[PDB]
Amino acid sequence: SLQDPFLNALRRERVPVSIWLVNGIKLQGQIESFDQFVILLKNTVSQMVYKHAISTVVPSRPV
Amino acid sequence: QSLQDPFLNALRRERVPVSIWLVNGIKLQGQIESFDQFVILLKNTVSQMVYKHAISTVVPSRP
Amino acid sequence: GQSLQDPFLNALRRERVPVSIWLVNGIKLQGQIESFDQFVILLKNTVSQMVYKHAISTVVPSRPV
Amino acid sequence: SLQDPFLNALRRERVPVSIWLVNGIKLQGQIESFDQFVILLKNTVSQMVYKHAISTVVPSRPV
Amino acid sequence: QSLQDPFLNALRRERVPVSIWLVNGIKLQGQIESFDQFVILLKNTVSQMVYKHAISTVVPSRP
Amino acid sequence: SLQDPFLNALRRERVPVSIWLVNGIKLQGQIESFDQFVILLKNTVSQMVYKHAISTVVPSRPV
């Protein structure tokens, strides 16, 4: 798995990401947590995003 | 299972109202009655069955 | 895993409750649940049509069961 | 499996069906053949349809 | 297995031009070079990898 | 099976790719790495792309 170190680094370092969804909508926030199926995106509000609904995870700055 | 399950369980036991957004953009509302590997039973006017595969985000109305 | 789908659909079926089945594309199907398996739901209306679970967003009863 | 007898009888009896796609498009034709993942829709032209792209299979007449 | 494989193989061996419609409505064109459980390699000006999960229909330019 | 040699060939040769998403948005960059579920695409930043959201991976130069 490359997924787990990619997300885990962005979570340890508290990097602001943009999570684009498969319908077009972008979301922005810090990655509070994740597991095999979902990512907890902690923003103004902490929301759970299903990976199946995600197209790409983009760090706002080069880490 | 180690983020998704306790997130959805905390919501279910505390009976917190949630916004469940589908991938097609619609926003369902209500309280989580129960959930398994595939579906979430969401209760409001009736108990409706929502397939996880059709959900983008789950948004708790309080932390 | 199965625990919940089968009892939920069976309750509607046995009680012949009219359901709205919403598709992920926003189209809404209507009718009675005639049967189901792991992947499909047969929805009886003017005809018995086969609906793929993968294309279903929500199953919504018409009356509070 | 309920799927196999449903499709098999529409094929044996050569019933014209109106398959539906998860994007909106409807296809019409007879079911020439199928397996676990695809259905062969025989029309003016034969085309293989992936089930994952199908929402519903609707017979044009009550069989 | 038994419909999808020999269909995509007869297309590959006979080098028949096909139309691969995606679920988003785009029509890719070209010849099947190879395929496994998940992807189809479609050759035209280059060889592009098309994920089956994103395909609605495969339409051969001849029977 | 075919994915790996395809992506590895693009990666090793550092061939720029267009990755089309199922929503029709096109991403661009180099392939850094990939696992069973994701492709790390390096452009201005290293972004993680979910395979489930990809329709087609397209090279810019014929291999």
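Chain E uses Swiss-Prot numbers throughout; the residues present, in order, are 5-67.
Each residue, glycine too, has its Cβ placed from N, Cα and C.
Of all Cβ atoms in the protein chains displayed, 21 besides its own lie within 10 Å of the Cβ of E:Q8 (mutagenesis position). For the published mutagenesis E:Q8 to A, Swiss-Prot gives the following note: No effect on Hfq condensate formation in both growing and late stationary phases.
Secondary structure at E:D9 (mutagenesis position), as computed by DSSP, is helix. As a published mutagenesis entry, E:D9 to A appears in Swiss-Prot alongside the note: No effect on Hfq condensate formation in both growing and late stationary phases.
Cβ neighbours within 10 Å of E:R16 (mutagenesis position), excluding its own Cβ and spanning all shown chains: 17. E:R16 (mutagenesis position) falls within a helix when secondary structure is assigned with DSSP. Under mutagenesis, Swiss-Prot gives E:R16 to A with this note: Almost completely disrupts the ability of Hfq to form condensates in both growing and late stationary phases.
Under the heading of mutagenesis, Swiss-Prot lists E:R19 to A and annotates it as follows: Almost completely disrupts the ability of Hfq to form condensates in both growing and late stationary phases. For E:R19 (mutagenesis position), applying a Cβ distance below 8 Å and a minimum sequence separation of six or more within one chain yields E:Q35.
As a published mutagenesis entry, E:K31 to A appears in Swiss-Prot alongside the note: Almost completely disrupts the ability of Hfq to form condensates in both growing and late stationary phases. Secondary structure at E:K31 (mutagenesis position), as computed by DSSP, is strand. Counting only same-chain residues at least 6 apart in sequence, those with a Cβ under 8 Å from the Cβ of E:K31 (mutagenesis position) are E:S23, E:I24, E:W25.
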Proximity to chain D among mutagenesis positions E:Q8, E:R16, E:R19, where any Cβ pair is under 8 Å: E:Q8
